[PDB]
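Q: Here it is, the structure, as structure tokens.
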Amino acid sequence: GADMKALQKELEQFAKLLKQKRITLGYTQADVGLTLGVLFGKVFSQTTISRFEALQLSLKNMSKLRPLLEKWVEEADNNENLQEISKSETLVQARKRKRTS
Amino acid sequence: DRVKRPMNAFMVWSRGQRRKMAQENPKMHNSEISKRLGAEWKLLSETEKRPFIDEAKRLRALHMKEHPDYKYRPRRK
DNA sequence: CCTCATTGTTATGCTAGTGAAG
DNA sequence: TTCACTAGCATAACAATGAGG
């Protein structure tokens, strides 16, 4: 950390971006905690996630979890794109089956 | 004109059902109605709950789209 | 106004557990 | 046997809906 001002500004805007993404992907705070626990092997309670989204955590804990959340959002967005493509594919397949029936 | 918090999947399903149940048998208080609604919801399968959960997700997403600066603020007792 | 009654999401008050200084 | 922080565990608040205190 060069200075706490710019770093904490970047972190508090990253927190809003994180909340925005988790909302547009449909995860509850407990869901993010459970998935972080499952793909990194360390449990995270909904409480710590709420505190993170409220910038109510030690700056060291904020920066300690920021990379974890970045990997989590990468995997979540991959899963969302996968599900979206698969749903459209099955819809085209249903069109084929229904018109060909 | 105050912003209300978005409703989860249960509230969506219950809001759909209790209107029908009030039209069905009036003079029935929403207390017994809500007891019966929760008892019924507990018995539904995930296949049956899926669309209302997805509707609640869409509702929260649209809520943040409408009110980007919303923050749930209760009043502790 | 208010209370009820429900499940689910979110904020937070109260703990036990951890060091640090004297 | 003192103070500051840390992280869950719990549980209240509040969304809907309207009848009747």
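Just so you know, the numbers here start at 1 and follow the chain as drawn.
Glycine residues also receive a Cβ, built from the backbone N, Cα and C atoms like all the rest.
According to Swiss-Prot, the protein has these features:
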| type | residues | note |
| --- | --- | --- |
| BINDING | A:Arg22, A:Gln29 | DNA binding site |
| MUTAGEN | A:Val38 to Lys (Swiss-Prot position 166) | No change in DNA binding. No loss of self-renewal ability in iPS cells. No change in nuclear location |
| MUTAGEN | A:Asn78 to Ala (Swiss-Prot position 206) | No change in DNA binding. Reduced self-renewal ability in iPS cells. No change in nuclear location |
| MUTAGEN | A:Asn81 to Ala (Swiss-Prot position 209) | No change in DNA binding. Reduced self-renewal ability in iPS cells. No change in nuclear location |
| MUTAGEN | A:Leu82 to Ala (Swiss-Prot position 210) | No change in DNA binding. Loss of self-renewal ability in iPS cells. No change in nuclear location. No loss of ability to bind SOX2. Reduced levels of CHD4 and SMARCA4 in a POU5F1 pulldown assay |
| MUTAGEN | A:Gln83 to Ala (Swiss-Prot position 211) | No change in DNA binding. No loss of self-renewal ability in iPS cells. No change in nuclear location |
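In the displayed structure, how are the listed features positioned relative to their neighbours?
A: Neighbour count (other Cβ atoms within 10 Å of the Cβ, all protein chains): 18 for A:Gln29 (DNA binding site).
Under the three-state DSSP scheme, A:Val38 (mutagenesis position) falls in the helix class. Cβ environment of A:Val38 (mutagenesis position): no same-chain residue six or more positions apart lies under 8 Å away.
Under a cutoff of 8 A between CB atoms, and with a sequence separation of 6+ in the same chain, A:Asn78 (mutagenesis position) has no neighbours.
A:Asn81 (mutagenesis position) falls within a helix when secondary structure is assigned with DSSP.
Around the Cβ of A:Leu82 (mutagenesis position), a 10 Å sphere holds 10 further Cβ atoms from the protein chains shown.
Of all Cβ atoms in the protein chains displayed, 10 besides its own lie within 10 Å of the Cβ of A:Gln83 (mutagenesis position).
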Q: Counting across all protein chains shown, how many other Cβ atoms sit within 10 Å of the Cβ of A:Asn81 (mutagenesis position)?
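A: A:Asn81 (mutagenesis position): 10 neighbouring Cβ atoms within 10 Å.
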